[PDB]
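> First, the structure itself, so that you have it in front of you.
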Amino acid sequence: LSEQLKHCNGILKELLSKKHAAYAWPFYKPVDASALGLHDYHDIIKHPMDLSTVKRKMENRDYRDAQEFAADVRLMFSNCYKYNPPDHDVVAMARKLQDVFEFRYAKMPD
Ligand SMILES: CCOC(=O)Nc1cc(-c2ccc(C)c(NS(C)(=O)=O)c2)nn2c(C)nnc12
């Protein structure tokens, strides 16, 4: 891990931590469209993403740089904003978790 990717790994640890679990847990595993009845989910969302996938990629040392890590995390959030109306509970949860991500990601030394 580069120093930037070590920083990203620490961010991932925080996003997965009990501190944020009350709004992070819908992002812990891939959206299960069949169980939830999200009929059009895989038509609307071309590239699903979630924290278990980010965690797998980081653990396997698959990210080439910090930008690749950030793109996945933002893809996860953007999918949630794209699929859901603005007043849905899960959009508010996404925003609270993204507050954590964007602030800590911005503090990455460069
Ligand atoms: C028409 C109503 O729209 C929605 O219900 N939307 C969304 C719902 C949930 C969601 C809820 C409850 C549970 C138990 C789960 N679990 S999981 C990760 O296995 O699928 C997920 N996540 N979500 C994400 C991300 N993005 N959108 C949604």
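So for chain A, numbering is Swiss-Prot's, and the shown residues are 346-455, in order.
Backbone N, Cα and C atoms are what each Cβ position is placed from, and that goes for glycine too.
For reference, Swiss-Prot lists these features for the protein:
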type    : residues  : note
MUTAGEN : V376 to A : Abolished binding to histone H4 acetylated at 'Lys-12' (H4K12ac)
MUTAGEN : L381 to A : Reduced binding to histone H4 acetylated at 'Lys-12' (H4K12ac)
MUTAGEN : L383 to A : Reduced binding to histone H4 acetylated at 'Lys-12' (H4K12ac)
MUTAGEN : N429 to A : Abolished binding to histone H4 acetylated at 'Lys-12' (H4K12ac)
> Compared by Cα position, which of the mutagenesis positions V376, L381, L383 is the closest one to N429 (mutagenesis position)?
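Closest by Cα: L383.
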> I want to check the contact list for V376 (mutagenesis position): same chain, sequence separation of six or more, C-beta distance under 8 angstroms. What comes out?
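In sequence order, the residues whose Cβ lies under 8 Å from that of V376 (mutagenesis position) (at least 6 apart) are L383, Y386, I390, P393, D395, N424.
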> Helix, strand or coil: which one is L381 (mutagenesis position) in, per DSSP?
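Going by the DSSP assignment, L381 (mutagenesis position) falls within a helical segment, counted as helix.
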> Long-range neighbours only, meaning 6 or more apart in sequence with Cβ under 8 Å: which ones does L381 (mutagenesis position) have?
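Looking at Cβ-Cβ distances below 8 Å from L381 (mutagenesis position), excluding near sequence neighbours, one finds none.
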